[PDB]
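*Asks:* Have a look at this one before I ask anything.
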Amino acid sequence: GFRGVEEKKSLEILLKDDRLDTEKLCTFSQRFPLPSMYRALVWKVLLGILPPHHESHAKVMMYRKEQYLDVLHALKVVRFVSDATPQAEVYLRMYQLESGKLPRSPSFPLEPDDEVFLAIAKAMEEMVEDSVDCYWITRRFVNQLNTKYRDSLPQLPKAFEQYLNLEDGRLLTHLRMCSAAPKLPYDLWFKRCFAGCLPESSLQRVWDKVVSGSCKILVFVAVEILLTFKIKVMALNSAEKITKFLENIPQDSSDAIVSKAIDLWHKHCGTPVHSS
Amino acid sequence: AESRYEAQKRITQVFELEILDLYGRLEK
Amino acid sequence: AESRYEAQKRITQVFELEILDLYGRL
Amino acid sequence: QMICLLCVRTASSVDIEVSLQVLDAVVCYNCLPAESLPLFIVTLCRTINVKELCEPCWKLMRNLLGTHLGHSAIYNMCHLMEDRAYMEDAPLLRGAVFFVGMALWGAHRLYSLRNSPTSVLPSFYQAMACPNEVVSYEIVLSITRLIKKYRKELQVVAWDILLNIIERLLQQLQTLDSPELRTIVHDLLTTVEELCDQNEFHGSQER
C-alpha cells in the first residue's frame, strides 16, 4: 500500500492553500509523519515562525534573517560568540540575548535551562539544514516547552508511570522494586525532549508531534523505550545502572522505538479526527 | 517586524551593559 | 514598526561603533 | 583591606565612621588600588544601611566614583546585584541599588559617569531575585527618582527594563504583603500613568 504517497499528497494539498490552516497542519502532524522536504516548512508554520498566509513568507523570512543576523552580529560585537563557537552555543547565546538572559561573559557556566536549550539546539542542527531556520525552529520549540507546556511537562513523569504499567505492569513493578522510578532520566526525556537520546533521524518523528501540541508523545516515546528494552531492563538490577542505561540506550532500535511510540500514542490517546 | 524591533532593544541592552563593562575595563 | 527597528538599529550602530572603539583602545 | 574587614567585623560604629574618613583619604588624596575595589564596594554597601553613616558613606562612594575607578565601581556594584552569592545579603544588595541609582540618576548624580540607566537596570532586576522588602523599597525609590526626573531621557529599552522591574515588584507584593512597599509601588504606577497622560512616557503602554 502506497500510504506514504497519500500522506505526502494530503500534506501538499494542505500546503497548496494561500492560507495554511495551522489546525489542519497540527492534526496532520499528529496523525502522520512529515515528509522531510516539508518538515522545516510545516514546523516553521506551526511554531509561528511563518504566519498562515503563504504570501507573507518571503517578507517574514526576510524579517527572521535580519533578526538572526542582527543578534549574531551583536554577539560578535560584544565578543560573546566567535567563528569557532559551535553553532548550538551560538543559538544558545542568541536565545539568551533575545530573552534578555545573556550572562556577562561566555566564561560564566551554563545554567540548567542553558544546557537544555543547548541539547535541543544540537538536535535541531541535524534536522534543519538552514542556520536561520534551525535557530528559529529551536527557539520556538524551547519556548513552547517553557510556555505551551510549562505545566504539562511536569505531569509527564506521572503519565509515564501510568502508561508504563498500562502496557506492562510487571515492568514498572520491576522498576519500583529497584525504587529507581524517581531516578529515571526525566530531565532528558521531557525537558530536553530526548535530545541526545534518540538519533535525530527519528527524534524528528517525535518532534513533529511535540510541535503540533502533543507533549504526551514524549511519555509514549519513553514507554516504548522501556518496552523495547524489556530484555535488558528486566536484567537491570540497580537504580544507578538503570539511570545510566536509560541515558545511553542503543540507537539501532530507535527508529522502531519512535514508530511504535507513535503507534502506542495512537492506540492509547486515539487517532486524531479531522474537524467537520 | 516587532520581533526585529525587540531584538534590537535587547541588542541595545547588551551594548549598554558592554559599554559600562568596557568603560570599567578601560579606565584602569 | 520598520521605522522603530531602523531607529533602534541606528542606536545600536552608534553603540557598536563605541564598543569597537573602546575595544580598540584596549 | 584591613579597614574594610574592620567595618564588616567591628561592633562599634564610630570605628566605622572614622573608617569611612580614612577610606575617603585613600580615595581623594591617594589612589584606591583597583584590586581593593570589590572589598571597598562591599564595605560601603554594608555601611550605607547604618542610619548614622549613610551621608559619610554616600560621600565616600561619590568620591570614589569621581575617580577613574568610577565606571569600574558601577560595574562591580551591578555585579554584586547580579551575583548569586549575594542574593540573600539584603543589606549589601540594597546598598548596591542605592549607590548605582544615586550615582546615575540621583540628585547627587555624577555627570562624569557616562553610563545610561539601561546598562544598570538589569542588575536592579536581578537584585530582586530573592524577595526582600527593603531591597525592593530601595529599588522602587531609586526608580521613582529615575522616572520622575528622566522620563523624557528614558528611551524604550530603559522602559523595558523598568517595566520588568515593576512587574517583579508587583509579583513580590503577592507574597511580601508589606504596606510601605505596596504604597510606593502603586504610587510609582500612578506616576507612570501621569506620564502617559502627559505623553512623556516612552515605554510600552501595552506592557
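All chain C residue numbers match Swiss-Prot; in order, they span 944-969.
This deposition comes from electron microscopy, 2.9 Å.
Each Cβ is built from the backbone N, Cα and C atoms, and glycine gets one as well.
Pulled these features from Swiss-Prot for this protein:
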- C:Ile954 to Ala: Abolished interaction with TBC1D7 (MUTAGEN)
- C:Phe958 to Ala: Abolished interaction with TBC1D7 (MUTAGEN)
- C:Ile962 to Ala: Abolished interaction with TBC1D7 (MUTAGEN)
*Asks:* Taking just the CA atoms, what is the gap between C:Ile962 (mutagenesis position) and C:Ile954 (mutagenesis position) in Å?
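*Replies:* That comes out at 12 Å between the alpha carbons.
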*Asks:* Which one of the mutagenesis positions (C:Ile954, C:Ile962) has its C-beta surrounded by the most other C-beta atoms within 10 angstroms?
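*Replies:* Comparing the mutagenesis positions C:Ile954, C:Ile962, the most crowded Cβ belongs to C:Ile962.
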*Asks:* Within 10 Å of the Cβ of C:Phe958 (mutagenesis position), how many other Cβ atoms can be counted across all chains shown?
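*Replies:* Around C:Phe958 (mutagenesis position), other Cβ atoms within 10 Å: 22.
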*Asks:* Using DSSP and three states only, what is C:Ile962 (mutagenesis position)?
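*Replies:* Reduced to three states, the DSSP call for C:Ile962 (mutagenesis position) is helix.
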